[PDB]
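The structure appears right after this line, and notes come after that.
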Amino acid sequence: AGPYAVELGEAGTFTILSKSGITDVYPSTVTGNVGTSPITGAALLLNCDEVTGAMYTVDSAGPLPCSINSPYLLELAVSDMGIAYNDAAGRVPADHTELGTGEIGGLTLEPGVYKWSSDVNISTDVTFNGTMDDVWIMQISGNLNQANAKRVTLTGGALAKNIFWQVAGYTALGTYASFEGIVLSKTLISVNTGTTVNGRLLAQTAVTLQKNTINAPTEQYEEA
């Protein structure tokens, strides 16, 4: 049900990919690969002990000892991230428009294309219900804000890898929250203290983490 998946290309191998750096208030745990490009590896400020996969940089200025000078792989990933963002933004028709006038807390969302010409807030828990094949594309022209202690909940077999948040503003998640899905942010993605994300944080500017657990989303029924 709903639209077809958004193909991520080489971006889909990263748990965090940004263009202008990754910041962190230690300690966070990122299970997956991270990278940043075209900015120097000096702007990737995670510690090698916070990443269980690979850390890629454009140069040899990134974290030691683990970072990998891999500018071409990163160029492809960053390219595919921008293709993904535009693919998601362009899907049609929208199944719902202006749902909740941008407040989605307190809703169960069926598979579909959702569009808001505003900011979107998750001020209380929000649920995504469908099977493992269903897809949600969230087209947000404002900013995406999740309130402290709130959650994106998955039911029915819904997978985080199938939920696409296309955010033309910034994405800011509060503290001690739990978030699911692929964030294709045009600008920054900020994740506040203690929050868990099962998903991918794909920002066209920077990613900022504060004591978070960031997990790549699983291929089939797991990690919850």
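Residues displayed in chain A correspond, in order, to Swiss-Prot positions 28-251.
Determined via X-ray crystallography, 1.6 Å.
For all residues, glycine too, the Cβ spot is worked out from N, Cα and C.
Database features, via Swiss-Prot:
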- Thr214 to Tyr: Has 20% thermal hysteresis (TH) activity of that of the wild-type. Has 2.6% thermal hysteresis (TH) activity of that of the wild-type; when associated with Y-233 (MUTAGEN)
- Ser217 to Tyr: No effect on thermal hysteresis (TH) activity (MUTAGEN)
- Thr232 to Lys: Increased thermal hysteresis (TH) activity compared to wild-type (MUTAGEN)
- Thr232 to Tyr: Has 50% thermal hysteresis (TH) activity of that of the wild-type (MUTAGEN)
- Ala233 to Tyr: Significant decrease in thermal hysteresis (TH) activity compared to wild-type. Has 2.6% thermal hysteresis (TH) activity of that of the wild-type; when associated with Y-214 (MUTAGEN)
- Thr235 to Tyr: Has 17% thermal hysteresis (TH) activity of that of the wild-type (MUTAGEN)
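Locations of recorded Swiss-Prot features on the structure.
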| residue | record | Cβ contacts under 8 Å, 6 or more apart |
| --- | --- | --- |
| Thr214 | mutagenesis position | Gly196, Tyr197, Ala230, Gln231, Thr232 |
| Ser217 | mutagenesis position | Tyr197, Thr198, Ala199, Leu200, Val234, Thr235 |
| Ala233 | mutagenesis position | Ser45, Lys46, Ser47, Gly48, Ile49, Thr50, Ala70, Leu215, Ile216 |
Entry from the mutagenesis positions list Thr232, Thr235 having the most other CB atoms no farther than 10 A: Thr235
Collapsed DSSP category at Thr235 (mutagenesis position): strand
